[PDB]
Structure formats: structure tokens, C-alpha cells
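Novice: Below you'll find the structure I mean.
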Amino acid sequence: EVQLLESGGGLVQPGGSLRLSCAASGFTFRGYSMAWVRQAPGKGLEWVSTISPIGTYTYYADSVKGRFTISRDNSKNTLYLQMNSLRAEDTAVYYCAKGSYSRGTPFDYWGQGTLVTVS
Amino acid sequence: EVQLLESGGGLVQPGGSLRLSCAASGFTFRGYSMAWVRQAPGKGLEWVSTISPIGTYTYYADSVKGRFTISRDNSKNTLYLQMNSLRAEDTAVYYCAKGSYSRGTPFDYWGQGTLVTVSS
Amino acid sequence: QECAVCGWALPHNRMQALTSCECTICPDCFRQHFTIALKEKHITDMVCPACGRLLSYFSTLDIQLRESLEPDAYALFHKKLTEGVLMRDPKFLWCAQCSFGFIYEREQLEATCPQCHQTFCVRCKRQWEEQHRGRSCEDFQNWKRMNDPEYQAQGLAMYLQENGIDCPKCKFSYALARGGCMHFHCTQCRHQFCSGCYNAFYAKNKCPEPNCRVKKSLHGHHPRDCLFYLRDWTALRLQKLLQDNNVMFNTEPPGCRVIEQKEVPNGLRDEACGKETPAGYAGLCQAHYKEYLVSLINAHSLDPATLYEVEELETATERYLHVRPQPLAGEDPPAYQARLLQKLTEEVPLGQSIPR
Ligand SMILES: */C(=C/NC(=O)c1cc2c([nH]c1=O)CCCC2)CC(=O)OC
Ligand SMILES: [Cl-]
Ligand SMILES: [Zn+2]
Ligand SMILES: [Zn+2]
Ligand SMILES: [Zn+2]
Ligand SMILES: [Zn+2]
Ligand SMILES: [Zn+2]
Ligand SMILES: [Zn+2]
Ligand SMILES: [Zn+2]
Ligand SMILES: [Zn+2]
């Protein structure tokens, strides 16, 4: 079955860097767009970035564009999110999301999440 | 503030039926889609179903099409999921979720979750 | 630049550019004019406030209304849209390429994303190509899968993985090849069964089969056409059964690339079989090529007993009929063979639960 495992979350100082990974299996990774979303404490889910199936296009939320960089290695079925110059607002649980071709949702699978805390 | 409370989970024999409920509060219920997502053992979240604000459109994941029925009672701010012909692979925590129209977030809040297990 | 209703001098990026009339409006006057029209005017009054300039307008206006308006004001817009224009909920589409959501109320089966400007089929949500014109989505989805070079490069490994293993107890499906090991263990239900014939693998003194001589041993019982037995056949004899019934098979491809599941600390890891790929085995190992041949044999319900010699028919008679056969007076080996074959095929059917 589909599996998305996030790793790389932890405690970092403001201005620090952090690289998240998403190990994917159970589906043809290269055939779907992938995304990162997050939920800050007490807030609603916020979209972060989306990358096209083979990485030709990348989309970012305005608050993270330039600071964050999404990428993927289809040869290893892994999705990455390079987070640079982390701010306190970036404190959230970060979820890996798989693009969906089913009607009614842009994603059909989310990972277990990884917690990022910025002082 | 958004509050969602699921109920109805429990132990079900294979092929049995079960109806989940979700009482919502803290937002305009009629103004948003509502969705069900589920956490299988060792997994994160799998989208199950979505219903439009007044129930015009109902969407289902491939694995539950024909077996699950999503519905809503806007006069009570309650979301429903009728689950029929349950299989072992349906064992999961089922979460109620408030829909959203913003990019990349089909839902922005999901509740505590009610556990459904299917015996073998 | 300046807002066209209040004159406030402002850069272009700090104002809302109405996609229809292209009038630049400050966020305050945009937000104020469209909420008063929802709460006190009617849906038709939601034209531009500067210039006075049906369903495509609302589809594009919904985007700018979502960012500027308040949640309760945005909800009144969908309420008035439903109750005043559509008589139903608006059709909301999610772009599979850029995750943007937008209202789409047009007749065409191809929708252009207002965000990434890419076009997709509104029902299968795949990226639109000319091949999809006049074709069902399944035909189009099959055309892309059968023209994907990396799918074809996998070869027969995809066919073996597509034919999955379904647990007879909990119906959990595994998209895996069987290989050379028939004793399957289901992680969800712990039931042990043969992946070739779906019969139970019985623990010690659990087997209920009559005349079983290995009751105190872990074992299962298999029909004569199960992979458990047919894996011991040579590839040549398996091909002979296929040829005798005009069933085609690959010998050339269209380390073995069949994906297996290795148990690791972090769960299950997709490992390639990687065994030798001899010539004439379609790029597979010996076990997976025989599995490929037996799947073709099982799919066409071919009976291996049609190739049995006398000794094989006697073994099958004692195994499935629990009777040691005896030649009758006046019989020659051909007549003895035909009688045993007739009685076997009449009384003992092929695998009743074998996936075909
Ligand atoms: C013997 C055949 N069994 C399997 O291949 C097998 C594979 C999986 C699972 N159970 C199995 O019995 C459960 C999780 C998915 C993969 C293979 C063997 O043991 O090598 C000799
Ligand atoms: Cl959709
Ligand atoms: Zn103004
Ligand atoms: Zn105008
Ligand atoms: Zn798009
Ligand atoms: Zn289509
Ligand atoms: Zn099982
Ligand atoms: Zn068997
Ligand atoms: Zn036995
Ligand atoms: Zn192999």
C-alpha cells in the first residue's frame, strides 16, 4: 500500500537550516506530483510547496518562496524540502502529500508528519 | 474556533456495516465541504470521501466506492459516513475533516478520530 | 498606478487587477464593495465598482474573492451563487499538477488551471493530450502506460506483480509475485496459505484431509495444476502444455527485475530479485519465468494431466482419489493410461481457488 514517511524534523534556532525527507513506496513515484503541507500549533493546515512528477515545475506559498526549495529523486522515490533561514512561524508539523488524480481532492495520501520547532 | 467530534467507531465483523457521525461547531457548516480521512496502522492519512456544501457532489476513494456513503445534515451540523461490506483493510482511525477552498488544502482541520477495527 | 474608485496611488502588485475589465482596485475598496453586495445587494450586483462591467466571470472572480473577503463573506458568496444562479453547489476542481482549486462550470471536458495554466481532463484529471480526444479515459490511461518506456523496461515483472496475491481469509491484496516460495504469511490476519492455489498451510495435527500422511508436519494440499507442483516441471514441458493448446508465451524480453519484499528494521524494502536471467526466459529468473508460464497455464485452465505418463497417473490416483490403481485384464499401457486419466479428470477438478 501507499506509504509516506517524513524525517528530518527537530529543534533549530532562528536563521538555521533543516532538510526534510519523504520516503515513498507503494505507488509509481514518478507519475504523481508531490507536495509539502504543514500545521502550526492551534492553526489550520497550510500548503507549502508542490513539485511536478519529474520536477519540471515547482510551486511555493508566498511566505516560503525562496527560503524553501522542494526537489525529488525519482530514482530513489524520495521527496525533499530544503528549509533555509527558518523563522519561528515555521514551527509546525510538516506533512508529505501525494498528488491525486481522483475527483474531489488534490491529494489522496498524507504522511505521519514530522515536528519542526524553531526557537 | 473549529471543533469536530467523531463517534460510532467500534469492532466490526468482516462484511458488517457501521455508521460514523461527526458533530461540528465553530464555523458555518453549510459554507464548506466536509471530508473523511483515515489512518491505517503504520500510515499517515488516506483520503476516504468528500461531500460538497449542500451534498450536490460526493467523491470517494477508489477502494471505498460502492461500499461507503457520505452524507450530511446541515440542520444539525453533522457529517455521516455509512460503511458497508467492511474488510480488514478498512481498519483505521477515521477522522472528520472541515473542507477548505485554499490551494493545496482540501481540508484545514480534522478531529480526534474514532477507531474502527475489522476482525478476521 | 492608482485604484480606479478612490484614486489611492499604489504600485500594481499592491492592488487587485480584475481579470475581466483590468481595473486596478485597492484591497480595501475591493473588499468593501463586494461584501456589501453580498449582504445587501444581489448576486448580479457583483460587477466591478469602477466600471460597470455569467458563469466564467464568477469562476474567475471567485479566486480574487477568496483572498480578499472574510470567511463568512466568502460563504455568503457560495450561498448566493448556489441559491441564485446554479441551484446547486458549484463544481469545484482541484488541479492535480499544482494543487490549485477553482470553480469550473463549462461544457468542455478539458479544463485549464487558472494557476499553472495547464489543461487536464475533468474526469480523469490527467494532463490533456491530443490522444485523449474522442477516447475514453481508460483507453487514454492505457495508451500512456503502454507507451511509458520505463514501464516497458520492467518487462514481464509488471505482469507478475499485477497478478497479485489475495489472502483467502482477510482478502488483503498484495501486489507481489510468488517466486519459488509458496508458503505465504499474511501480516494482517496471520493466516498461512499457498500463494498458488490458496489452500491452507496447516500446523502440526491441524490438517483435516483424509489419508494425509504428514499430519504432524507443517504442510498444505495442492491441486495438480498448482505452481507448487508445476514449478518442478522443466520450462520445456510447461511450454509443451501451452503449445498443445495454442497458448502463446514469451521467451525473449518484450539480474531479475521482479520486485520482492525484504524485511528490514524500517519495515519492508522493495528489493529486486536480481537472480540470473537465462536465455529463453524472457529476462526473468528460472522461478519467475516458470511462475509466468504457470500463470498462463492457470489462466487458460490447462490440465497438466493430459501430459501424464502412467507412473504420473498412478501417483495422482493415490494422491487425489486415495486408491492404488490396478491394471485390468486385457489392458495395454495405453488403455491403462486412458482409464486412469478419464477417472482422474472426471472426479478431481483443477484448482477451484487458483487465480485464473
Ligand atoms: C516464501 C513465500 N512467502 C512470501 O513471499 C511472503 C511475502 C510477503 C509476506 N509474506 C510472505 O509469506 C507478508 C508481507 C508482504 C511480503 C518466501 C520465503 O520465505 O523465502 C524462502
Ligand atoms: Cl477534483
Ligand atoms: Zn480604493
Ligand atoms: Zn473595472
Ligand atoms: Zn494547476
Ligand atoms: Zn480523461
Ligand atoms: Zn489475511
Ligand atoms: Zn498450492
Ligand atoms: Zn494433510
Ligand atoms: Zn526472479
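Per Swiss-Prot, chain C residues shown: 697-749, 758-958, 968-1069, in order.
Determined by X-ray crystallography, 2.1 Å, according to the entry header.
Just so you know, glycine gets a Cβ as well, placed from its N, Cα and C.
Per Swiss-Prot, the feature active site maps to C:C885. What Swiss-Prot lists as Zn(2+) 1 binding site is C:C699, C:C702, C:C722, C:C725, and the listing cites experimental evidence. Annotation comment: Swiss-Prot describes C:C799, C:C802, C:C817, C:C820 as Zn(2+) 3 binding site, evidence class sequence analysis. Residues or ranges marked as Zn(2+) 6 binding site in Swiss-Prot (evidence: sequence analysis): C:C898, C:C901, C:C916, C:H925. Among the mutagenesis experiments that Swiss-Prot reports, C:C699 to S is described with the note: Abolishes polyubiquitination activity of LUBAC; when associated with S-702. C:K783 to R appears in Swiss-Prot as a mutagenesis experiment; the accompanying note says: Reduced ubiquitination; when associated with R-735 and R-875. Annotation of the published mutagenesis C:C871 to S in Swiss-Prot: Abolishes polyubiquitination activity of LUBAC; when associated with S-874; the original residue is retained in the structure shown. According to Swiss-Prot, the experimentally introduced change C:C874 to S is described as follows: Abolishes polyubiquitination activity of LUBAC; when associated with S-871. Annotation of the mutagenesis experiment C:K875 to R in Swiss-Prot: Reduced ubiquitination; when associated with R-735 and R-783. Quoting Swiss-Prot on the mutagenesis of C:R935 to A: Abolished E3 ubiquitin-protein ligase activity and ability to promote formation of the bacterial ubiquitin coat; when associated with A-885 and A-983. C:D983 to A appears in Swiss-Prot as a mutagenesis experiment; the accompanying note says: Abolished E3 ubiquitin-protein ligase activity and ability to promote formation of the bacterial ubiquitin coat; when associated with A-885 and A-935.
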Novice: Which of the recorded positions C:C725, C:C817, C:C820, C:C871, C:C874 has its Cα nearest to the Cα of C:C898 (Zn(2+) 6 binding site)?
Specialist: C:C871
Novice: Taking each of the binding-site residues C:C722, C:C898 in turn and counting other Cβ atoms within 10 Å of its Cβ, which one has the fewest?
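Specialist: Looking at the binding-site residues C:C722, C:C898, the Cβ with the fewest others within 10 Å is that of C:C722.
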Novice: Going by C-alpha distance, which of the recorded positions C:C722, C:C725, C:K783, C:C820, C:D983 is nearest to C:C874 (mutagenesis position)?
Specialist: C:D983
Novice: Would you kindly determine which recorded positions in the set C:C699, C:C702, C:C817, C:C901, C:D983 have their Cβ under 8 angstroms from any Cβ of chain B, listing them in sequence order or replying 'none'?
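Specialist: Listed in sequence order, the recorded positions near chain B come to none.
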Novice: Name, in order along the sequence, the recorded positions among C:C799, C:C820, C:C871 with a Cβ closer than 8 Å to any chain A Cβ.
Specialist: C:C799, C:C820
Novice: Please work out the number of neighbouring Cβ atoms within 10 Å of the Cβ of C:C702 (Zn(2+) 1 binding site), leaving out its own Cβ.
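Specialist: Around the Cβ of C:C702 (Zn(2+) 1 binding site), 14 other Cβ atoms lie within 10 Å.
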Novice: Please check the gap where 8 residues are unmodelled: Cα of C:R749 to Cα of C:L758, in angstrom.
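Specialist: On either side of the break, the Cα atoms lie 11 Å apart.
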Novice: Taking ligand 1 as the reference and 6 angstroms as the Cβ limit (strictly under), which recorded positions among C:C799, C:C802, C:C885, C:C898, C:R935 are close?
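Specialist: C:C885, by Cβ distance under 6 Å.
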Novice: Within 10 Å of each Cβ, count the other Cβ atoms, then let me know which of the recorded positions C:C699, C:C725, C:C817, C:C874, C:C916 comes out lowest.
Specialist: C:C916
Novice: How far is it from C:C802 (Zn(2+) 3 binding site) to C:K783 (mutagenesis position), counting Cα to Cα, in Å?
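Specialist: Spelling it out, the Cα of C:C802 (Zn(2+) 3 binding site) and the Cα of C:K783 (mutagenesis position) are 27 Å apart.
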Novice: Just to be sure I understand the break: C:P958 and C:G968 bracket 9 unmodelled residues, and I want the straight-line distance between their C-alpha atoms in Å.
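Specialist: Spanning 9 unmodelled residues, the Cα-Cα distance equals 16 Å.
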Novice: What is the set of residues, excluding C:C898, C:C901, C:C916, C:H925, whose C-beta falls within 8 angstroms of the centroid of the C-beta atoms at the Zn(2+) 6 site?
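Specialist: For the Zn(2+) 6 site the neighbour list reads C:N903, C:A904, C:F905, C:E913, C:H923, C:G924, C:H926, C:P927, C:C930, C:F932.
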Novice: Out of these recorded positions, C:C799, C:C871, C:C885, which one has the fewest other C-beta atoms within 10 Å of its own C-beta?
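Specialist: Fewest other Cβ atoms within 10 Å, among the recorded positions C:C799, C:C871, C:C885, is found for C:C885.
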Novice: Checking proximity to ligand 5 here: which recorded positions out of C:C799, C:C817, C:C820, C:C874, C:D983 have their Cβ closer than 6 Å to it?
Specialist: C:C799, C:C817, C:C820
